[PDB]
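A.B. asks: If you scroll down you'll find the structure; I have some questions about it.
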Protein chains: 2
Amino acid sequence: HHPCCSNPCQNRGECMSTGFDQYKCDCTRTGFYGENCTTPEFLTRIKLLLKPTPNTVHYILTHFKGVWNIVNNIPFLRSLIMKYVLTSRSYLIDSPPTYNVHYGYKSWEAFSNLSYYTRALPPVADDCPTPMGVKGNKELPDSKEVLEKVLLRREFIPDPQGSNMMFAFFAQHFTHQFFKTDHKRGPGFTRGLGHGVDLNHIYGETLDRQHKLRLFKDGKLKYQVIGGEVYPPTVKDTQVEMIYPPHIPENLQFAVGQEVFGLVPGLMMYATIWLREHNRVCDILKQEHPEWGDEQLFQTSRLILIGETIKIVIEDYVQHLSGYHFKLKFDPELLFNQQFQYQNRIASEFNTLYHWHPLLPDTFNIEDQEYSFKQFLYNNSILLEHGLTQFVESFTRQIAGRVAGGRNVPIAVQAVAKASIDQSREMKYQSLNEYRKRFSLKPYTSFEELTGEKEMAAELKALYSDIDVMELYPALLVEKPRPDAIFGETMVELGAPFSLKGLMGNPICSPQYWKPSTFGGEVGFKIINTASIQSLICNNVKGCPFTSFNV
Amino acid sequence: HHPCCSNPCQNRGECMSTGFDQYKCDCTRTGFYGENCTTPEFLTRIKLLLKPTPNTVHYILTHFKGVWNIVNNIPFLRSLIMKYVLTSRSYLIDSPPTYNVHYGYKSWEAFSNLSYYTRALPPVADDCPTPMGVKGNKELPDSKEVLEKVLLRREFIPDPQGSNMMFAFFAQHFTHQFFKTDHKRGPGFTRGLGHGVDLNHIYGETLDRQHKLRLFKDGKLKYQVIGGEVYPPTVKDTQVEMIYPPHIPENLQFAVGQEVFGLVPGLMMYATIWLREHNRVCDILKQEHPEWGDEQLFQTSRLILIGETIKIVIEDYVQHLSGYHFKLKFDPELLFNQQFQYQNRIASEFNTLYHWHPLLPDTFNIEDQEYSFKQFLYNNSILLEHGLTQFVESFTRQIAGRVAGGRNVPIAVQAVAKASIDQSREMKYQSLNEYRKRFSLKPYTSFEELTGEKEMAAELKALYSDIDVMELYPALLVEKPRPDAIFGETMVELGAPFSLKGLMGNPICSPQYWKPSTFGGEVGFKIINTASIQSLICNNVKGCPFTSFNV
Ligand code: HEM
Ligand code: HEM
Ligand SMILES: *[C@@H]1O[C@H](CO)[C@@H](O[C@@H]2O[C@H](CO)[C@@H](O[C@H]3O[C@H](CO)[C@@H](O)[C@H](O)[C@@H]3O)[C@H](O)[C@H]2NC(C)=O)[C@H](O)[C@H]1NC(C)=O
Ligand SMILES: *[C@@H]1O[C@H](CO)[C@@H](O[C@@H]2O[C@H](CO)[C@@H](O)[C@H](O)[C@H]2NC(C)=O)[C@H](O)[C@H]1NC(C)=O
Ligand SMILES: *[C@@H]1O[C@H](CO)[C@@H](O[C@@H]2O[C@H](CO)[C@@H](O)[C@H](O)[C@H]2NC(C)=O)[C@H](O)[C@H]1NC(C)=O
Ligand SMILES: CCCCCCCCO[C@@H]1O[C@H](CO)[C@@H](O)[C@H](O)[C@H]1O
Ligand SMILES: CCCCCCCCO[C@@H]1O[C@H](CO)[C@@H](O)[C@H](O)[C@H]1O
Ligand SMILES: CCCCCCCCO[C@@H]1O[C@H](CO)[C@@H](O)[C@H](O)[C@H]1O
Ligand SMILES: CC(C)Cc1ccc([C@H](C)C(=O)O)cc1
Ligand SMILES: CC(C)Cc1ccc([C@H](C)C(=O)O)cc1
Ligand SMILES: *[C@@H]1O[C@H](CO)[C@@H](O)[C@H](O)[C@H]1NC(C)=O
Ligand SMILES: *[C@@H]1O[C@H](CO)[C@@H](O)[C@H](O)[C@H]1NC(C)=O
Ligand SMILES: *[C@@H]1O[C@H](CO)[C@@H](O)[C@H](O)[C@H]1NC(C)=O
């Protein structure tokens, strides 16, 4: 079998076979040397001595509110700290990208073929003696047994960080522009060839789709007006393909950039809000530029909404998730004197870790109604009946579920949780602890250390036998949360590098794009740099209801 | 008409309309301010005082051979200087890319759509009063008159730098992997979606083409043996499409990665040499890695040949062209402490400036034969008859034509030279002097200043009236050459940024790729770092004939 099956090289050293039964580790620029890249250079020894653990840094960031209150109000200091957050996180991501599901060695095919998700760790080779390499049993435990014993919800567990359904549906809407698995090809393939925040879930992945969604007047997107309210246009009107069951009324087959967004009314809620936002920005640019044509109005509005998106994701969405007293900043200028690649490739493991289905409540509570999953799915009538204003008021008030901590996946989506496990295995993912090492975390030494409790830990012990073959996805959902937090350590320390790299890697953040003229002047630039989740709702939802990502 | 038609903003500032007849310049990070970005900041003033002209620096690099001989032998100093050549040239290129033929403003369409060549300067807007904006006559001079008066060859003018036909066909073969215009769409469109040195001209642009060209044993490319010599396989054997006239017999339709390389036996000579090199490297890797399969052998050899290509282009090809006494270096490590983007988009203007057809001789002289263009084109019989050893010996001896200095386009390709002019206009290129300012050059103040003489200058004066509407492409070919040089100032100062950025921008030059394990270990790595045009010929051509890019 492959000599690298045991994953011998440490500290991001790379393993290469050098014969049928021999390997060599390439320790180049790891800060380590020796056969397995485990002997630290002098400087590396010193660095390791002084480095705080993630849990220590997390502590500091979530305490001393009074100090952070001062720090937040000193621009130079706030910039310094945000610059360090961006650079230190982004360093953990290979860019240009390297591995994918078919290539555990660098190749021009892996580099150039955008239909692959990339891989933060290479796949376990096909001929390895066990699923995780050489450790553990010949087969992993039955994925249904793992699902049922430690993932499925008994009683709803609320997010102690107070995340609401505005947050949950924003997470789903936002991420599904770059998590778009090409199931015809397999789980390691994506249909999101822009590999990031290009707003294809509003505008369409292809030019043909985009042009069917556009009005071709004033830069705007097509729309319909039902009961005096602006909604996306229909499938029949646009000839845009959408996923809908056969029984859906013609005028409820809303057509939007992302074909799956008819799945759930919470998605259609944001699709509608962003469509309105695009057309609003068109109106503003037309006022500013009476001389501009439709094409420039459309393109410049798209750039502005991309900037708005990144602004809101950092300063509202990630701010909320972080739990930090430090005030995050969206500021491309922070990187202009740093080394940083303005490109990104979406990682399979980023997709996996973002399967946050424990957020979902047992019912969807709008106004006085409590809808079941069966009532809520593919049902845009609910959106039309209550209206956007009521959707926002209700979802702002409704608490979402905790993601880490175990046993909180709604049984309505149990098949999704099982697929995340089955597809992880199909893509030959390395183990939880290999991923922890990859992101500078200490391997867990027991199941009880992983969960912080005894009962799930024992079920896991019996299923997996060795902590070193525990799987990434179920680990994320059973991991001991930070104190009163929605996530455990592995979720944040993997998620944050992927997230921030992906956000700042966008070309609009590069120096030649990050200028007023890119966005039609100071007016368009300011739309980006003053965007918030509250302003997005205030500008585009009748009555300007209050909103927030927390209850 | 468009308010920016006159190109009012200077020093890389960006022009935006602000009403039907007003404009605003965005001077962000130009080092200048004021209505047109022409007022220097203080630091800027100082820099402009200290900065030597391109002609001055060129003079320095091409004299003092004794001093350079010392510098070339001080590793530290060589590295310092080469590093500054790389960063200073690359800084001139927008990366991530910006404009293209359809977008004179930044847009997501222009950023994301890889079918476009990018544009170093935006197109002249469609409603401008004159072709170049507001200056000059309503129509540009007849391109047939420009061609005949100042471009077409009378007597053959040999290159004073002694470039040979090994050089001319290397330029053609190498560049035609990333200059591949998509004529179905138009001159501003490319079929080279890798936008760089990906060796698609050997391996094919698409995966389907690649797999038809591959043997699927030992990593190798398919081939045939003719008289004991290895040649590319045929179209019939591979089902790989090629462009050939109907009279070419089945046995002479060689199939290689680039569809057009059957056009000229000089291209097919390099196609054969590189095909042999791929299979040679496969043999080496297989010795080092008996445990490897065909796919990894194939992919690793491709990465090695990409490295060889960049190595040879810098240290042989560009070295020769430069005329410098300084010894250039291919060393990705020079950029590891620098700000640099490992990406590139091929510019239309890079394509245009590389139309180096004056290199071509009046006849192609192999052994004792002198082939006309009519006899040479599409004639792979010539290659089989003389063989590669004789091709190399003959092309190494045969001098190529001077490119700058006027009147040296071969009449056999007058239609190509006319097309370069006509297509530049179709793509709405800005004038020569706009491009000179874009690359930090002083505008020419007269046609005599451009040509360094009187006769051609007066013909151009009559044709164009105003030096500020002189076109880029014909100016390149009539420009006053550097002393005893193949090119004038504009060619080098535009060409060098595009070239070096494109070479170092390749992902194999990035830190996570530039490691021995990427290339199958130290033996694979050393193949890249010792590659040369002589070793390429020596290893793959019977008898190891001596070669170089000069006569
Ligand atoms: C009513 C709400 C939801 C339903 C019915 C639902 C259902 C599904 C289904 C059926 C899949 C396909 C999985 C497969 O078999 O391959 C999926 C994928 C996924 N879901 Fe959910 N989900 C919901 C909410 C959410 C939320 C709130 C998030 C938060 C981020 C989320 C994140 C994801 C991700 C990242 C994927 C992978 C997408 C891809 O690769 O294309 N989902 N979901
Ligand atoms: C016998 C030798 C050659 C012949 C017959 C030839 C002929 C042609 C022709 C017919 C075109 C297409 C022009 C059009 O778009 O209408 C072309 C394009 C071009 N040629 Fe040549 N040429 C030769 C040698 C060279 C050499 C030595 C170079 C050196 C750099 C060169 C550089 C180019 C470039 C860069 C293009 C544009 C390619 C593209 O846009 O796809 N050619 N040539
Ligand atoms: C990116 O990589 C994808 C995975 O390799 C690749 O998809 C694969 O494409 C090949 C070749 O086009 C398909 O194989 C085909 O060729 C044989 C002929 O011998 C047919 O019998 C097959 O049915 C098929 O037509 C694979 O089917 C396909 N694999 C998957 C999983 O989709 C993409 O083409 C690559 N993308 C680019 C842009 O290169
Ligand atoms: C490099 O790592 C390998 C593990 O992959 C080490 O070899 C193993 O060492 C353990 C105990 O240390 C033994 O139980 C195994 O039998 C060893 N495996 C093999 C294949 O020999 C190796 O010692 C490490 N090298 C260094 C220098 O620390
Ligand atoms: C990149 O841009 C070109 C130019 O617009 C696109 O080519 C057009 O495609 C549409 C349909 O998508 C056709 O109706 C046009 O005839 C095409 N025009 C030309 C000039 O080719 C191309 O599709 C775009 N590529 C991507 C991936 O979106
Ligand atoms: C007090 C907070 C100062 C800046 C906090 C940076 C937050 C992210 O810093 C992270 O800390 C981890 C553990 O030390 C490291 O492993 C990561 O590389 C680093 O990105
Ligand atoms: C020996 C001095 C170092 C060699 C010079 C680097 C080669 C390219 O130097 C060039 O010189 C031009 C004029 O100054 C500039 O306009 C270019 O931006 C710069 O790249
Ligand atoms: C070596 C003699 C040629 C130099 C004369 C300059 C060319 C101007 O003459 C042109 O030459 C073209 C090519 O033959 C012809 O097709 C045109 O009909 C002719 O006008
Ligand atoms: C977990 C990930 C998906 C979201 C996330 C959460 C926190 C952070 C902060 C700013 C950090 O970098 O520590 C970034 C991104
Ligand atoms: C003109 C271009 C196509 C070729 C070329 C010529 C010279 C140089 C040197 C290294 C420089 O930067 O001055 C680079 C590239
Ligand atoms: C769809 O929603 C409506 C309310 O708008 C509800 O009454 C109806 O029962 C739902 N449909 C299904 C199939 O549950
Ligand atoms: C700026 O450009 C215009 C031409 O567009 C010119 O008239 C003006 O004098 C220039 N300089 C200043 C300082 O405005
Ligand atoms: C092709 O070259 C051969 C020499 O190998 C020559 O005899 C023949 O005439 C040429 N063909 C044409 C059509 O010129």
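Don't overthink the numbers, they just go from 1 along the chain as shown.
Just so you know, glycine gets a Cβ as well, placed from its N, Cα and C.
Residues or ranges marked as active site, proton acceptor in Swiss-Prot (evidence: experimental evidence): B:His176. Among the features that Swiss-Prot reports, active site, for cyclooxygenase activity is placed at B:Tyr354. As annotated by Swiss-Prot, substrate binding site applies to B:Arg89, B:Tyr324. Taken from Swiss-Prot, the feature heme b binding site applies to B:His357. Among the mutagenesis experiments that Swiss-Prot reports, B:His357 to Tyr (Swiss-Prot position 374) is described with the note: Impairs peroxidase and cyclooxygenase activities toward 2-arachidonoyl glycerol. For B:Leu500 to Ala, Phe, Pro or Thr (Swiss-Prot position 517), Swiss-Prot lists a mutagenesis experiment annotated as follows: Slightly reduced activity. Quoted from Swiss-Prot, the note on the mutagenesis of B:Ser548 to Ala (Swiss-Prot position 565) is: Decreases acetylation by SPHK1.
In the displayed structure, how are the listed features positioned relative to their neighbours?
C.D. replies: Around the Cβ of B:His176 (active site, proton acceptor), the same chain contributes B:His201, B:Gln258, B:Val260, B:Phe261, B:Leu267, each under 8 angstroms and 6 or more positions distant in sequence. B:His176 (active site, proton acceptor) carries neither a helix nor a strand DSSP state and counts as coil.
Counted within 10 Å of its Cβ, the other Cβ atoms near B:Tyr354 (active site, for cyclooxygenase activity) come to 18, all protein chains included.
The C-beta environment of B:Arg89 (substrate binding site), restricted to residues of the same chain at least 6 apart in sequence and closer than 8 Å, consists of B:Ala496, B:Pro497, B:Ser499, B:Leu500, B:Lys501.
Residue environment of B:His357 (mutagenesis position) contains 21 other Cβ atoms, counted within 10 Å of its Cβ in all protein chains.
Secondary structure from DSSP puts B:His357 (mutagenesis position) in a helix.
The secondary structure of B:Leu500 (mutagenesis position), as reduced to three states from DSSP, is helical.
Note: B:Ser548 (mutagenesis position) has non-local neighbours B:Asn164, B:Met166, B:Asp316, B:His320, B:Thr396, B:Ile533, B:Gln534, i.e. same-chain residues 6+ apart with C-beta under 8 A of its own C-beta. Under DSSP, B:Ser548 (mutagenesis position) is assigned to coil, being neither helix nor strand in the three-state scheme.
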A.B. asks: Once the DSSP letters are reduced so that anything not helix or strand counts as coil, what is B:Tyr324 (substrate binding site)?
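C.D. replies: In the DSSP reduction, B:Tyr324 (substrate binding site) maps to coil.
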A.B. asks: Within the set B:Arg89, B:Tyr354, B:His357, which recorded positions show a CB-to-ligand 10 distance under 6 A?
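C.D. replies: Cβ < 6 Å from ligand 10, in sequence order: B:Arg89.
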A.B. asks: Would you mind reading off the Cα separation of B:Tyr324 (substrate binding site) from B:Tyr354 (active site, for cyclooxygenase activity), to the nearest angstrom?
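C.D. replies: It is 20 Å, counting Cα to Cα.
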A.B. asks: For B:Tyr324 (substrate binding site), list the number of other Cβ atoms lying within 10 Å of its Cβ atom.
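C.D. replies: That number is 16.
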A.B. asks: Around B:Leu500 (mutagenesis position), how many other CB atoms lie within 10 A of its CB?
C.D. replies: 22
